[PDB]
Amino acid sequence: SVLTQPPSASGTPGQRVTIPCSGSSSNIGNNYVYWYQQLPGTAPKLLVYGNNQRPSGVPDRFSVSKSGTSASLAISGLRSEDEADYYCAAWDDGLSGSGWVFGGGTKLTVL
Amino acid sequence: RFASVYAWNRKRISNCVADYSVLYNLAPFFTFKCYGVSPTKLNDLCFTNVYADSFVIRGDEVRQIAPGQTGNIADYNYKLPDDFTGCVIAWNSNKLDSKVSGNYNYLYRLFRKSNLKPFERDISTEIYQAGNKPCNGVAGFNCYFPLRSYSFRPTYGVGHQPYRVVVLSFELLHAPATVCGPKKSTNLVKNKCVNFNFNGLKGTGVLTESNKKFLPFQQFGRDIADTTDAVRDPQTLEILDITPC
Amino acid sequence: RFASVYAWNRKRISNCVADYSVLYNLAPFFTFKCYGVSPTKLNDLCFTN
Amino acid sequence: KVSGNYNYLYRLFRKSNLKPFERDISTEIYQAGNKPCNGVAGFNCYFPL
Amino acid sequence: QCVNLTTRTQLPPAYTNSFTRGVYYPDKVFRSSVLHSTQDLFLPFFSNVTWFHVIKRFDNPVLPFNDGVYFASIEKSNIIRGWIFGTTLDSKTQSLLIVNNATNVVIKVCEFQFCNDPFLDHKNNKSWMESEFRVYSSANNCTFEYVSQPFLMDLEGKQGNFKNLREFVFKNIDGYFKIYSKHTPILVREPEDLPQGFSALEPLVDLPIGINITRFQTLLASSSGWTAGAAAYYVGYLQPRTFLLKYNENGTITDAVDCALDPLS
Amino acid sequence: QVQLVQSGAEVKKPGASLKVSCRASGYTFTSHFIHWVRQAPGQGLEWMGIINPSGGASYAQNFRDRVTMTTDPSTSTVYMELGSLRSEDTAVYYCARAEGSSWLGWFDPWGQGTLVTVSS
Ligand SMILES: *[C@@H]1O[C@H](CO)[C@@H](O[C@@H]2O[C@H](CO)[C@@H](O)[C@H](O)[C@H]2NC(C)=O)[C@H](O)[C@H]1NC(C)=O
Ligand SMILES: *[C@@H]1O[C@H](CO)[C@@H](O)[C@H](O)[C@H]1NC(C)=O
Ligand SMILES: *[C@@H]1O[C@H](CO)[C@@H](O)[C@H](O)[C@H]1NC(C)=O
Ligand SMILES: *[C@@H]1O[C@H](CO)[C@@H](O)[C@H](O)[C@H]1NC(C)=O
């Protein structure tokens, strides 16, 4: 609930779509952030982790960046399989507790 | 490996050039507050002696190391004096000390017959006595084991992660110096109104030569009005004499 | 008669001065251990209820 | 008592762990299986008290 | 050397008036030709200093410690070596051992356990050696360890005309141990009491123990007749006082006054 | 080659108990921390907690007091016991592994997902 994400995203094929994730010092201001993509009827996959390295078996077209205290993920060459829900994760520490908070999510689809 | 709070380790630091820039630049600091000095003015003064304490305490009690407080970590383990100098550098260390299984290598004393004067230590672990009849063997009713172990988990929030703490205490300008920040010497002149900086003692005057004998355990002379008027050149061993323009 | 385990009785204790010293000076007491605070300083703490 | 004090009972089987600080007693019979049974002991039915 | 002996002829220690001894430099800054007022722990003027003598009789009891001690030794044969400081001296609490016999001044803060009096008569037979050096049965865990250059030594044995007169003051303030020393040679005071003079001690060491100390006993090294150097050591206790001190033109102390003894003062 | 298997679950009454198993193979079991996560329909994701393969465990503070862990480093199984359920806790559970150092790391394995629901 602390992590803020756009309610939904969309875009024409062949365009470039940028998705933000804005937190605070506790969530993003100190440590790394992860990005997660979920497909209908599928287990979650990995898009960016460690913020400076990309896993194996994934295209490097998924561009990532950190803008101060926010994360940004830009996608080019959109296709049908891109339709997915995107979350941002970051180990957060709070005055009452601490945890592995996930982002609200953003439904990305084409009509 | 940091010490337990009740058996903290005190370290000497002598004959070295001290640069605090490589220290204060640490972004993940949660506190850097200084009493007798300002944090940004520690790069031009020479200290007579420096001692760096160390321990690990629960996050809630990091406020309790300041002078004039009271509690179960400010009177039974480690108490600072009322006229403290130097300053404390506290930061969160949840990544290292805490463990998922439950860290059990950090203790603190609960029961003591009386408080302790500042900077005292007690490794003794004899059974505390609460009843009229003394006990022996194992503790229990009316007599207890004096030490209880902290329980650190990553689950717990602020107030229960271990804030690593290191405290620097140093006397200011009362003895020959051994440690201080970088500077470039600029020779020596006599009978010419200059701006001298002898071991952080700024001023203005002309430095003649003097014949007053300094005992081996002294560096600064003084006069009636409590103003320095004779210094020992740090590089050579000549005894100078400061008089106003 | 004390209430059984399944229906342990709860009593309200407030607006009173509690002296644990007289309670602690009894003969047949066997087990007495505390967790929240030090059991030797129970006469200096104030609680809402 | 020498004659036998049998007024204290404790619970063996319960549906799930009780909410802490509860003062409610349920007289419902525990069923090992999904099918409800009552009255006399039968298939997969046993007294939990 | 550790034999059940008992037969402790603990003669009551005697009285003397510590006339003016025990004063010291309070501040480490040079001054000249001025009178300065200080407020510290001092040995009061004309106080009942307690005198012990070691020769058939022999003693070394455990004396109380309460806010510093002035210790003055008259000795020529080098029979009193070191000190033990602690609260229980029973290997359950940390304790200081100070020894400066031959090699170096050694100061060790550690758990120590002690016997009654390790010796045979004083030493067998006429030449020093290593024997029963295990004056520590063990030491579980401890921190401090210090070695430095020894103090002045004594060569050969001399009866009477004890030129050596050592005087130390030990003071414990806020986890710091302050030891001030002063050795005055050529003392010809044959009769008894400490000389009617003046000597301000100088700082010797100021080191961070950070322990609790309350008692101390000095460390010292056949049918009838034996040759042993007579040693006379005096112990005095310090009180919180205010002094007025005079510095002469050279920067050394000439005389001090205590502001509470006499209305004249 | 490497994959985690869970137990298929069906409808449960509110206030009941659930024992969910997690069997892992193809890698050294006692080398990686275990994350359990829960996803509710029409919402984001919430991680249940973290488990050491041989030892205790830690839980999110909001979901504490009702979740119990037991480990068995012999047949490579990890269990959840859940109690005091409600109709609003119907969700899907995943059992996954992480890097051997916990916290910041890569999460290649993931849970197959088991559904829990209340209906009549
Ligand atoms: C240093 O140790 C001594 C002796 O262990 C402590 O003296 C105790 O003082 C209290 C209060 O005056 C008495 O109730 C005890 O009986 C004393 N001990 C003994 C063995 O009699 C002294 O308190 C300690 N220092 C500190 C700061 O606690
Ligand atoms: C041995 O020591 C004990 C101490 O309790 C003493 O009573 C006894 O007299 C000693 N024995 C001799 C022979 O001195
Ligand atoms: C000090 O010594 C004198 C001389 O014997 C004696 O009369 C007096 O009682 C002593 N005072 C104390 C406090 O011991
Ligand atoms: C050593 O000398 C002492 C006296 O100096 C004497 O009492 C003791 O018996 C001697 N020991 C041996 C083994 O000669």
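To match Swiss-Prot, the residue numbers of chain B are left as they are there, and the shown ones run 346-590.
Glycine residues also receive a Cβ, built from the backbone N, Cα and C atoms like all the rest.
In Swiss-Prot, a natural variant is listed as B:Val445 to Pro, annotated with the note In strain: Omicron/XBB.1.5, Omicron/EG.5.1. Around B:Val445 (variant position), a 10 Å sphere centred on its CB holds 19 further CB atoms from the protein chains shown.
Remark: B:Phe456 (variant position) has B:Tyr421, B:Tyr473, B:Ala475, B:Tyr489, B:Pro491 as non-local neighbours, by Cβ distance under 8 Å and separation of at least 6 in sequence. Mapped onto three states, the DSSP output places B:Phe456 (variant position) in coil. Under its natural variant annotations, Swiss-Prot gives B:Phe456 to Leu the following note: In strain: Omicron/EG.5.1.
Looking at Swiss-Prot, the entry for mutagenesis of B:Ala475 to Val says: Increased resistance to neutralizing antibodies. Taken residue by residue with DSSP, B:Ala475 (mutagenesis position) is part of neither helix nor strand, so it is coil.
Under the three-state DSSP scheme, B:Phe486 (variant position) falls in the coil class. Variant annotation in Swiss-Prot: B:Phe486 to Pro, described as In strain: Omicron/XBB.1.5, Omicron/EG.5.1; the structure shown retains the original residue.
Counted within 10 Å of its Cβ, the other Cβ atoms near B:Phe490 (mutagenesis position) come to 13, all protein chains included. Experimental mutagenesis is annotated in Swiss-Prot for B:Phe490 to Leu, with the remark: Increased resistance to neutralizing antibodies and human covalescent sera neutralization.
Around B:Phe486 (variant position), the C-beta neighbours below 8 angstroms that are at least 6 residues distant in the chain are B:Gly476, B:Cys480. Checking the recorded positions B:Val445, B:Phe456, B:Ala475, B:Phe486, B:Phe490 against chain C with a Cβ-Cβ cut-off under 8 Å leaves B:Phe456, B:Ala475, B:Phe486, in sequence order.
The subset of recorded positions B:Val445, B:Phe456, B:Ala475 lying near chain F, with Cβ atoms under 8 Å apart, consists of B:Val445. The number of other Cβ atoms within 10 Å of the Cβ belonging to B:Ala475 (mutagenesis position), over all protein chains shown, comes to 15. When the Cα atoms are compared, B:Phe490 (mutagenesis position) and B:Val445 (variant position) turn out to be 26 Å apart.
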